[PDB]
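Peer 1: Dropping a structure here in structure tokens format, bear with me for questions.
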Amino acid sequence: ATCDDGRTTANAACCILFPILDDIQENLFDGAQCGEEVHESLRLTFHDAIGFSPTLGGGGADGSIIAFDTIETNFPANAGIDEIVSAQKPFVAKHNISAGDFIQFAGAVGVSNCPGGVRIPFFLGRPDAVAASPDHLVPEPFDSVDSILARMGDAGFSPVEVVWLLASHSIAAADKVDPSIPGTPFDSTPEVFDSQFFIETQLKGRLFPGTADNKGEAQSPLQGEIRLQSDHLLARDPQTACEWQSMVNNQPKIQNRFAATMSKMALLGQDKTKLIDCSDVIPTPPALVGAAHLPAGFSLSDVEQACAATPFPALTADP
Ligand code: HEM
Ligand SMILES: C[As](C)(=O)[O-]
Ligand SMILES: [Ca+2]
Ligand SMILES: [Ca+2]
Ligand SMILES: [Mn+2]
Ligand SMILES: [Zn+2]
Ligand SMILES: [Zn+2]
Ligand SMILES: [Zn+2]
Ligand SMILES: [Zn+2]
Ligand SMILES: [Zn+2]
Ligand SMILES: [Zn+2]
Ligand SMILES: [Zn+2]
Ligand SMILES: [Zn+2]
């Protein structure tokens, strides 16, 4: 199909997304860059979608975190999310798509700006949200592995899928874990969707980048990087450590599994067969530039290897 401005897409219903794409690329993503608002928009896709429990309710990827922002943004696990919700709200008001569609569209567009990134499958047509998520549905960085895997499993994700989703932490920072050092990233390349997060979380912790007693924080290996306790444990626990290590210097697996599992997450509470595939509106991501490495001065002895079956791969260090 050909849209009014000459751009093409498989289904004509998708044409409405093109002015939305251009607006968010400039005005939410700072000119199609992989910066703060991409990272916050990607976090928003998960905090919207994981509000989904067969027992307790919540409609999953339904825009509830925007439609019922007064309730959801005050949940403790949603600390700091009000900023991206307030930034996205005027776009939803101006354009003619539902909040649930907008949150997943913005997350997919954002990720596509990141070198190494992927085009997350995107489907159009979610109805407006009809309930707020229950509290206590979003995993917290001081939750146990058992807790996190039980919560994610309740929403439909296996332990390997949790690891795959956490490739998101390769383009991510924290503002509320240690409020003395807001904006501190989880890996050394927060504007590159790469395996550095899976490498750097496996290094021996050395320091606290800000203060020393924050709930849900573990020691980091690097000044200028922050480590969550949940990531420390997921990299080391016998249920997940082998999958975690399998991501290291495995860019094709990171890409393939993150895209597939993000699509599953973006469809929680929805029926793909009732929606329209508009995946081809999402931009082509740039390539990695771009090689997996240990930080300068580090060696393989600094890796806390946690997979009994497979030795950690031999990486080189930056000079
Ligand atoms: C599995 C359990 C998870 C836990 C415990 C967790 C925890 C956290 C925490 C504590 C922060 C920092 C919030 C702040 O202080 O500002 C964060 C940020 C973030 N999370 Fe995760 N997360 C999890 C899973 C995921 C998933 C599945 C995604 C996929 C979309 C995701 C995407 C992000 C992104 C992109 C950020 C960066 C936000 C920014 O830069 O402001 N998280 N997460
Ligand atoms: C059950 As919970 C996700 O608030 O630790
Ligand atoms: Ca929701
Ligand atoms: Ca990265
Ligand atoms: Mn942030
Ligand atoms: Zn910006
Ligand atoms: Zn519009
Ligand atoms: Zn509407
Ligand atoms: Zn709770
Ligand atoms: Zn709790
Ligand atoms: Zn908890
Ligand atoms: Zn365990
Ligand atoms: Zn480096």
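Residue numbering for chain A follows Swiss-Prot, covering 31-349 in order.
Positions of Cβ are set from backbone N, Cα and C atoms, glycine also.
Grabbed the feature section from Swiss-Prot, which reads as follows:
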- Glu66, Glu70, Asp205: Mn(2+) binding site (BINDING)
- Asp78, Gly90, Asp92, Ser94: Ca(2+) 1 binding site (BINDING)
- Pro106 to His: Minor effects on activity (MUTAGEN)
- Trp194 to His or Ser: Complete loss of activity toward veratryl alcohol and reactive black 5. No effect on manganese oxidation (MUTAGEN)
- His199, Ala203, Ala204, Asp205, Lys206, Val207: heme b binding site (BINDING)
- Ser200, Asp217, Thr219, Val222, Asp224: Ca(2+) 2 binding site (BINDING)
- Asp205 to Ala: Complete loss of oxidation activity toward manganese (MUTAGEN)
- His262 to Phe: Minor effects on activity (MUTAGEN)
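If you look at the structure here, what lies around each of the features I listed?
Peer 2: In this structure, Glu66 (Mn(2+) binding site) is part of a helix by DSSP.
According to its DSSP assignment, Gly90 (Ca(2+) 1 binding site) is coil. Around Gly90 (Ca(2+) 1 binding site), the C-beta neighbours below 8 angstroms that are at least 6 residues distant in the chain are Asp78, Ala79, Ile80, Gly81, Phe82, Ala185, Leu297, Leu298, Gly299, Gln300.
Counting only same-chain residues at least 6 apart in sequence, those with a Cβ under 8 Å from the Cβ of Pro106 (mutagenesis position) are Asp165, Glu170.
The number of other Cβ atoms within 10 Å of the Cβ belonging to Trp194 (mutagenesis position), over all protein chains shown, comes to 23.
Close to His199 (heme b binding site) in the fold, though at least 6 residues off in sequence, lie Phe216, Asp217, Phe227, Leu258, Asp261, each with a CB less than 8 Å from its CB.
The number of other CB atoms found within 10 A of the CB of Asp224 (Ca(2+) 2 binding site), across every protein chain shown, is 27.
Residues near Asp205 (mutagenesis position) in space but far in sequence (CB under 8 A, at least 6 apart, same chain), listed by position: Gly110, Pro212, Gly213.
The DSSP secondary structure for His262 (mutagenesis position) is helix. Within its own chain, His262 (mutagenesis position) has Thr231, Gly235, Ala248 as residues 6 or more apart in sequence whose C-beta sits under 8 angstroms from its own.
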Peer 1: With H, G and I counted as helix, E and B as strand and the rest as coil, say where DSSP puts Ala204 (heme b binding site).
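Peer 2: DSSP call for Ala204 (heme b binding site): strand.
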Peer 1: Counting other Cβ atoms within 10 Å of each Cβ, which of the binding-site residues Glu66, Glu70, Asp78, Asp92, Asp217 scores lowest?
Peer 2: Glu66
Peer 1: Which residues in the same chain, at least 6 apart in sequence, have a Cβ under 8 Å from the Cβ of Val222 (Ca(2+) 2 binding site)?
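Peer 2: In sequence order, the residues whose Cβ lies under 8 Å from that of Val222 (Ca(2+) 2 binding site) (at least 6 apart) are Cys64, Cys144, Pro145, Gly146, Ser200, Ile201, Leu318, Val319, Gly320.
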Peer 1: Return the members of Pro106, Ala204, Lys206, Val222 (the recorded positions) with CB less than 6 angstroms from at least one atom of ligand 2, or none.
Peer 2: none
